[PDB]
Amino acid sequence: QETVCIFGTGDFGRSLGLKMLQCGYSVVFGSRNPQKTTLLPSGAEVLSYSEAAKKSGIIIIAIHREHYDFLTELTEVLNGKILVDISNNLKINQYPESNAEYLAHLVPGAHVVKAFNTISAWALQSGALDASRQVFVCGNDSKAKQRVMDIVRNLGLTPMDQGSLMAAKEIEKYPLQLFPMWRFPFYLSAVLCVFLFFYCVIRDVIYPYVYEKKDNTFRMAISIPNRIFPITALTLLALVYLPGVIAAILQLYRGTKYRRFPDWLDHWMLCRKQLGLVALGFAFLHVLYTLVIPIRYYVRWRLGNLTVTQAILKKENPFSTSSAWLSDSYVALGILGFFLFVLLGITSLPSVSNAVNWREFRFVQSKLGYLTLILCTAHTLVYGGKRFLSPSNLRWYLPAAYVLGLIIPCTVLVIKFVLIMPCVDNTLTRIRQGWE
Amino acid sequence: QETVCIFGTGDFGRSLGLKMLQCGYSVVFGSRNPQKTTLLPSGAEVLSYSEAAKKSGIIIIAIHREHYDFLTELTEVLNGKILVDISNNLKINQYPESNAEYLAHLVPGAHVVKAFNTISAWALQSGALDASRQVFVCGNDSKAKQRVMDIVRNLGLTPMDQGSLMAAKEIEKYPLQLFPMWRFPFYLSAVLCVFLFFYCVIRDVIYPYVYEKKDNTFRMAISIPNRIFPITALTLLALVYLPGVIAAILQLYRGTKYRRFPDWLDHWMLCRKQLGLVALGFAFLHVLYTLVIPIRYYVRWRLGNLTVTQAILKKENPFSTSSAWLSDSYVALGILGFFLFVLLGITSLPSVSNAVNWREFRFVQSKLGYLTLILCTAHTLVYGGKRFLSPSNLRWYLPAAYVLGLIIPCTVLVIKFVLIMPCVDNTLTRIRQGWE
Amino acid sequence: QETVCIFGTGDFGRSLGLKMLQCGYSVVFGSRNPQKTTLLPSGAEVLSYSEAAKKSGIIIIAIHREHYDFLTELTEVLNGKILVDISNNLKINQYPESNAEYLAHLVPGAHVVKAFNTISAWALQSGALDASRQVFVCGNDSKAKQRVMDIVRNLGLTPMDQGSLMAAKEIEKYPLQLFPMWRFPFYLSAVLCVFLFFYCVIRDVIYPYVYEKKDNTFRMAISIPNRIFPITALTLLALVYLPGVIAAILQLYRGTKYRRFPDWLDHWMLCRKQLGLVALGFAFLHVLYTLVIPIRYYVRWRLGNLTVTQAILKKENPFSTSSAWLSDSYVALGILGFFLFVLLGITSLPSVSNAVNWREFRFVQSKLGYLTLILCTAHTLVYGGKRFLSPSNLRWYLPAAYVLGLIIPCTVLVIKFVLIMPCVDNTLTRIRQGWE
Ligand SMILES: Cc1cc2nc3c(=O)[nH]c(=O)nc-3n(C[C@H](O)[C@H](O)[C@H](O)COP(=O)(O)OP(=O)(O)OC[C@H]3O[C@@H](n4cnc5c(N)ncnc54)[C@H](O)[C@@H]3O)c2cc1C
Ligand SMILES: Cc1cc2nc3c(=O)[nH]c(=O)nc-3n(C[C@H](O)[C@H](O)[C@H](O)COP(=O)(O)OP(=O)(O)OC[C@H]3O[C@@H](n4cnc5c(N)ncnc54)[C@H](O)[C@@H]3O)c2cc1C
Ligand SMILES: Cc1cc2nc3c(=O)[nH]c(=O)nc-3n(C[C@H](O)[C@H](O)[C@H](O)COP(=O)(O)OP(=O)(O)OC[C@H]3O[C@@H](n4cnc5c(N)ncnc54)[C@H](O)[C@@H]3O)c2cc1C
Ligand SMILES: NC(=O)c1ccc[n+]([C@@H]2O[C@H](COP(=O)([O-])OP(=O)(O)OC[C@H]3O[C@@H](n4cnc5c(N)ncnc54)[C@H](OP(=O)(O)O)[C@@H]3O)[C@@H](O)[C@H]2O)c1
Ligand SMILES: NC(=O)c1ccc[n+]([C@@H]2O[C@H](COP(=O)([O-])OP(=O)(O)OC[C@H]3O[C@@H](n4cnc5c(N)ncnc54)[C@H](OP(=O)(O)O)[C@@H]3O)[C@@H](O)[C@H]2O)c1
Ligand SMILES: NC(=O)c1ccc[n+]([C@@H]2O[C@H](COP(=O)([O-])OP(=O)(O)OC[C@H]3O[C@@H](n4cnc5c(N)ncnc54)[C@H](OP(=O)(O)O)[C@@H]3O)[C@@H](O)[C@H]2O)c1
Ligand code: HEM
Ligand code: HEM
Ligand code: HEM
Ligand SMILES: CCCCCC(=O)OC[C@H](COP(=O)(O)O)OC(=O)CCCCC
Ligand SMILES: CCCCCC(=O)OC[C@H](COP(=O)(O)O)OC(=O)CCCCC
Ligand SMILES: CCCCCC(=O)OC[C@H](COP(=O)(O)O)OC(=O)CCCCC
Ligand SMILES: *[C@@H]1O[C@H](CO)[C@@H](O)[C@H](O)[C@H]1NC(C)=O
Ligand SMILES: *[C@@H]1O[C@H](CO)[C@@H](O)[C@H](O)[C@H]1NC(C)=O
Ligand SMILES: *[C@@H]1O[C@H](CO)[C@@H](O)[C@H](O)[C@H]1NC(C)=O
């Protein structure tokens, strides 16, 4: 039966130690005081640091980085042992090297393996290990690394091997972050949903209060967020396919592809997935606010008054078939534009993305990605055809609030249309392999 | 070229043997009667048990557990061989030890590897291996276990290593179950959709038949299941976040977190995912029944009569703006409450759940999980404001059937609000690390 | 520090070489002209072919298959080296053996490992490696194959081991295909959406133009694709469960299950997933076109005229409760039939499909798959009950265009109902294990 020593009897020391007694391991704890040990599992004795290290070959140090000082006092006991470093830091970039690098320079005669820092101490105890299922294992000694990965499999976890000990810097960065790539689409969308809220409140509830004095302030429940949410979804969709256009222009002037993107475009290349899925989250709200139009009281009342007024005044509507074209056209373009929008979101799942090679992925994400941005722009051009862009449409001196949201998507489609023409695109094909 | 012996020429023996002839293996079957062999592949000879075992090093026993008796008669031939045990049982907990444990005690001088019990014999033959793609491999000998995993890769399958031979008890439990965790949310929801069907039939089709005698029995097609399905979705959502409240209370009285939950709460901790996804399945039905309201005949007729009666009787509706607030408010709260409801369901996918550490998962599942249960409770409080809870709302002595569904969600939100206050929550922070 | 030689300084040679300088490898390029080397990374010298191969043990040949001729001129240098073959072909089935097989016959004294052909040269450079994350590694020498997989882990990629070198034929087929299994459901659906477009244009816009001359040509925006898309979704759903019925008939005549399906049924067995997900894509369009009915101008106008005409002509509608049954029945059957339709699509995800054994998968995909095809057929039978199949329903001599779409689903449900009866099904149970 295997023996696993655990330095430190703290929170994660008890939780990892009690998980190993349930899987058939003889755990020998090591603490500063083996005399007074109140909370400990049943079949696990507690010894000194030098005494417990003489019993196993795998030593898990469940201590913080600041108290790594005593390991130099017993470096002749730790010769040939497997020291599993599990520690995290309180914040990113607190120390220059990682902990497993620093633990290797303290005890040079021992094989250091980074593991177990992703999982939490409560997930081992309660058994509610759902996102803390994978354990990232990295180390230099390949024989010692396969032995630690056998413990992770016997504890019901899934070891993901991360290579050599150089990858321990990124593993300690992993449990500290809270959506690091989603920060720029959240901040861009929040400053675009606040500006476009104050832009529609000034048009729809303030302008009918100054002129033609009426309350009209219920609009900011559904009727104003059904203008914020599609225009935010259309703008953020156009901000997705804009770096691929700016980078295509920036390669034509340079004449080569082997130079580096200018450090603001490169960070905005990597947030396209994050900008795309936030734009799907707002387009999905625009669908739900639109499909619930005929349930609202204002829509039932307005269609109720318009029918009664037509009933007592014997004038009639002669069914203009031109307006039946437009109202069935922009609704149809919005449905095809949302079907492909969802289809880009299905492919964004990390299991669907791995069952797809880079040609099938480029066909969905780029060929059917502009075709989303064409249909979602034609959905709001044909909707703009009913309003005609007349001078009776701007309230003070500021227009109908969707034509501001057509500046970025119609800019992307014009510049992309230049890059499709063979006087330019045949140069791009010769530049994706190398050119002067 | 490799040689793989297969004991037993039955259903899975032919299916696994014919799959290995298509991948470049020389398969030697072993049966009780090598003389009469009718159904067999082409390039695979059939020998005796002792004769076929002298030709390979990997022996796959395609026999049941009851006929393991003959292997003790030839235990001197099986020395050093790799015996791959593939057997299942007819029911869970039929024998005390697993089959691979029992196969190791019969032949102690052989390395036993559990594999191939997850896949079916038809999925190897027809090639329709879709859920039977992963093959769970476990065994003590690490050199013999990597050799069996090389066969699984060459057969187009994906070996998932499960550790030592102690994990063979759970692998044999795997192909027998049929949604074992989903049993409690299915039985709770079925006894809550049956009671709430008879509660709405008594109010909506029986009470208009006794008093004011009219048929009114078409309601149980859409109009009654649009009352069952949201209240079942709201109750099951409140039953998700109720164990996290009961466990928080039960840690304050104990003063420590290291004691065990009382065996009914612990089984209801593990079914939160299962209760949550069933509650999303009923909320998704409540969306589809609601968005199809203006297509129904009863809604078109009632809005048709109410307009014609207002047309021939010249009284008018003066557009009460107060009721335009409420009807745009509970509809908006239902959309935000369903958007985050879906967002919890996207994170529940086992590929999205693994691309997310436990802080980003706790932010979605708990911070944005109560915020779902707040918005979905405020969606049905504001809907209850239109009905005012007047005494003309209860039919015999029993109320309007959604206020029964507000008992559990408003209980969770009150007790959670006590646990947020810093006179209690600062004790919870000191108790998630250890306290007296 | 490790040394990795790369033959060939081309497009993928620079991209893979610059990725390895960023991970702590000393890369030594090999080219035909080490004198003139313009584009190259900083810390990577360029030598001759025989000179650079004498410095490392891992040699990555970044050259095409046609220029493999020079490796026979230096086969005494490549003894014991690990030659990583990364090449692709311009088209499928261009050469009889794969490249890694052909590279092994050129240099017999070297271990050949196929890797890196899935990823692209731009994904290494730009860092936008999203679908080119997995690297398929296969080779005969297990010690050399684990060494190449350590490079793939250190480059931030994920090595998927594919077994021996026999699997290199399928890995070179992998980056060339563009949805190979989706071709038959795309071509079947396109020839069924074109025929059913011309069938509804002849009924709905040509027949009201010849008789009772009116424009009526706006129908082909929403109103005609809301007839194409559900009938295509219902037909393709019936074409899913039809091979399982034809194969069940074809096993009863044969009397055994061990014979081979006749090569058109076998290719249509494998496209059931592909036919099923395309049928979900059209049913999801039928939902979105249907839920947007009360927003269209034609529906608002027609319900506006029908109310005003009822307001000025004092006749009334007495609320036939029979038509309130039917219109709430087929709408309810369409919602239950679409809920299970989506539930089959959630299980089709390759992460949900792997978290499910073959009994839970057969319960969803087959037991709840016919129950989808029953409810979606009863959704269009009850919708056909409102139209009664009168002789005033066919326009010239051709019927109401959904009853053509009931031929295939009602054929499958009748023949499946024969196979459920125990005079037939007890023979199928005795034939799924072997019978004469
Ligand atoms: C809902 C949604 C989900 C999304 N999910 C994802 C996701 O999961 N992952 C993701 O990455 N994006 C995602 N996106 C973003 C979008 O799909 C990407 O932009 C897409 O992958 C490529 O778009 P592109 O037009 O910029 O093409 P790109 O190829 O990225 O950009 C074109 C330019 O890139 C350069 N380039 C491209 N290929 C090469 C080459 N072989 N050699 C040299 N230069 C080259 C050239 O300069 C070319 O002009 C998503 C978007 C949405 C709306
Ligand atoms: C649609 C949907 C999908 C869902 N999917 C999932 C899913 O995939 N997986 C899943 O697990 N749940 C899932 N849930 C359930 C829900 O998300 C969980 O309850 C959530 O993970 C945590 O909720 P909670 O408030 O109970 O928090 P919890 O943290 O589970 O409960 C709080 C209590 O737990 C204890 N506790 C928590 N953390 C610690 C700690 N570090 N140390 C000590 N004690 C601690 C304390 O007693 C604390 O008061 C889903 C729910 C829905 C509605
Ligand atoms: C939205 C959607 C998604 C889908 N996704 C998938 C998917 O991911 N993967 C997929 O495979 N299909 C998928 N399908 C197709 C459908 O689910 C399959 O047909 C289903 O897996 C089985 O259906 P079946 O009735 O043909 O059953 P089958 O079992 O495939 O066919 C029955 C016949 O198969 C033979 N047979 C079955 N089991 C055995 C056995 N043990 N021994 C001998 N003979 C046997 C017998 O002849 C039997 O009569 C999908 C369909 C839809 C609509
Ligand atoms: N959820 C988690 O707790 C979690 C999760 C992931 C990773 N980790 C990591 O696991 C390790 C355990 O930390 P923890 O959170 O569980 O807290 P902790 O173990 O309770 O406190 C740190 C441990 O250091 C030991 N130690 C030895 N000398 C010490 C000294 N001079 N001063 C203070 N302590 C000394 C202590 O045990 P003795 O005095 O008895 O010897 C003490 O148990 C940490 O590195 C942590 O980053 C924890
Ligand atoms: N879909 C599947 O079939 C499937 C799936 C997963 C796992 N398995 C497992 O694979 C194994 C094969 O079982 P099976 O379903 O395919 O049925 P089976 O093989 O047809 O019957 C059991 C086999 O035991 C052999 N055997 C040897 N001595 C025997 C004896 N005294 N009495 C009876 N049989 C004897 C028989 O072959 P000979 O008499 O010719 O030697 C017979 O082929 C089982 O353990 C099963 O749990 C099967
Ligand atoms: N996106 C990709 O580029 C990609 C992706 C996956 C796989 N691959 C594979 O990686 C390999 C590299 O090809 P590549 O696309 O990057 O084009 P390439 O390397 O620019 O051209 C082929 C290479 O062959 C070398 N070579 C040696 N003798 C040659 C000769 N007589 N004639 C022509 N070339 C000779 C050349 O380098 P020197 O003359 O300087 O020695 C040249 O760099 C290919 O096998 C490719 O299938 C490429
Ligand atoms: C289910 C599919 C969709 C339907 C039925 C739909 C329908 C509509 C309708 C009816 C309007 C007019 C709103 C009103 O009456 O005030 C509208 C506006 C709009 N839609 Fe959509 N839409 C859909 C999807 C999309 C998508 C995917 C986008 C792109 C992100 C989009 C962008 C817009 C924009 C920009 C407006 C104008 C916003 C305004 O100024 O009011 N829609 N949509
Ligand atoms: C798309 C989003 C949603 C919309 C538009 C919506 C709309 C509505 C409407 C209009 C009603 C009144 C039904 C009627 O007219 O008889 C209602 C009732 C209700 N909704 Fe929602 N809802 C949504 C999502 C949700 C969610 C996510 C929940 C929580 C599970 C929920 C819980 C309820 C409850 C409990 C009722 C009262 C049931 C009754 O007694 O009739 N809804 N909803
Ligand atoms: C959200 C769920 C669904 C709803 C509310 C729904 C509703 C309807 C409605 C109202 C119609 C009549 C269309 C019209 O007024 O012209 C219809 C037609 C039809 N539906 Fe559905 N449906 C649903 C899902 C499905 C599904 C999943 C299928 C099967 C693929 C299906 C198959 C059909 C067929 C075949 C027709 C007849 C097409 C025609 O001739 O017009 N539906 N549906
Ligand atoms: C508050 C927003 C939280 C959203 C969390 C989330 O969904 O992202 C988790 C992860 C994304 O994480 P990273 O790509 O690693 O940033 O999974 C997905 O790819 C999303 C696919 C979803 C496709 C439908
Ligand atoms: C009759 C109900 C059958 C449902 C089957 C199912 O969906 O669960 C399969 C599995 C769940 O299986 P377990 O978590 O292992 O119980 O995948 C999911 O996590 C669901 C995610 C779904 C998120 C949208
Ligand atoms: C133009 C159509 C492109 C569609 C691409 C696609 O979705 O398939 C990618 C892959 C399917 O690829 P293969 O099964 O390998 O053919 O993932 C899925 O299983 C789909 C699950 C989706 C379940 C919702
Ligand atoms: C209603 O429609 C009919 C034909 O569809 C038309 O003749 C009649 O004038 C309309 N009634 C109105 C517009 O009041
Ligand atoms: C219809 O609305 C107008 C203003 O919107 C109002 O003046 C008129 O009284 C309404 N007609 C009714 C209530 O019949
Ligand atoms: C409207 O409905 C009432 C009862 O709901 C009925 O008595 C009345 O006749 C209807 N008005 C019509 C049909 O014009």
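The residues of chain C that appear here are 19-454 by Swiss-Prot count, in order.
Note: Cβ is positioned from N, Cα and C throughout, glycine not excepted.
The feature NADP(+) binding site is assigned by Swiss-Prot to C:27-30, C:49-50, C:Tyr67, C:81-85, C:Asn106, C:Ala139, C:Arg171. Among the mutagenesis results in Swiss-Prot, C:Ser138 to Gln has the note: Strongly reduced enzyme activity. No effect on trimerization and on heme binding. The residue drawn here is the original one. What Swiss-Prot lists as FAD binding site is C:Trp140, C:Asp148, C:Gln269, C:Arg290, C:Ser366, C:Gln383. Among the features that Swiss-Prot reports, Fe(3+) binding site is placed at C:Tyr217, C:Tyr307, with the record citing similarity to another entry. Per Swiss-Prot, heme b binding site is recorded for C:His304, C:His397, and the stated evidence type is experimental evidence.
Shown on the structure are the features that Swiss-Prot records.
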residue	record	Cβ within 10 Å
C:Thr27	NADP(+) binding site	21
C:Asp29	NADP(+) binding site	18
C:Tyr67	NADP(+) binding site	20
C:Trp140	FAD binding site	17
C:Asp148	FAD binding site	18
C:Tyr217	Fe(3+) binding site	17
C:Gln269	FAD binding site	19
C:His304	heme b binding site	21
C:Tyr307	Fe(3+) binding site	21
C:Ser366	FAD binding site	17
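Classification of C:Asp148 (FAD binding site) by DSSP places it in coil, neither helical nor stranded.
Proximity to chain A, taken as a Cβ less than 8 Å from one of its Cβ atoms, holds for none of the binding-site residues C:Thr27, C:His82, C:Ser366. Binding-site extent for FAD: residues C:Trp140, C:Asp148, C:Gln269, C:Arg290, C:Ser366, C:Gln383, maximum pairwise Cα distance 51 Å (rounded to the nearest whole number).
Between the alpha carbons (Cα) of C:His82 (NADP(+) binding site) and C:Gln269 (FAD binding site) lies a span of roughly 49 Å. Contact annotation for binding-site residues (C:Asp29, C:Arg171, C:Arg290, C:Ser366, C:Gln383, C:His397) versus ligand 12: C:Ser366, each with CB under 6 Å from a ligand atom.
C:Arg171 (NADP(+) binding site) sits 57 Å from C:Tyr217 (Fe(3+) binding site), taking the CA atoms of both as reference points.
Residue environment of C:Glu84 (NADP(+) binding site) contains 7 other Cβ atoms, counted within 10 Å of its Cβ in all protein chains. Ranked by CA distance from C:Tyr307 (Fe(3+) binding site), the recorded positions C:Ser138, C:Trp140, C:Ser366, C:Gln383 have C:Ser366 at the top as the closest. Cα spacing between C:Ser49 (NADP(+) binding site) and C:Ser138 (mutagenesis position): 21 Å, rounded to the nearest whole number. Checking the binding-site residues C:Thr27, C:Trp140, C:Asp148, C:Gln269, C:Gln383 against ligand 1 with a 6 Å cutoff on the Cβ atom leaves C:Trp140, C:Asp148, in sequence order. C:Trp140 (FAD binding site) and C:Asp29 (NADP(+) binding site) are 9 Å apart (CA-CA, integer value).
The least crowded of the binding-site residues C:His82, C:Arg171, C:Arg290, C:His397, judged by other CB atoms within 10 A of its own CB, is C:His82. The Cα of C:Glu84 (NADP(+) binding site) lies closest to that of C:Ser138, out of the recorded positions C:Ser138, C:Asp148, C:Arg290, C:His304, C:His397. Among the binding-site residues listed (C:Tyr67, C:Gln269, C:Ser366), C:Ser366 has its Cα nearest to the Cα of C:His304 (heme b binding site). Among the recorded positions C:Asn106, C:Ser138, the residue whose Cβ has the fewest other Cβ atoms within 10 Å is C:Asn106.
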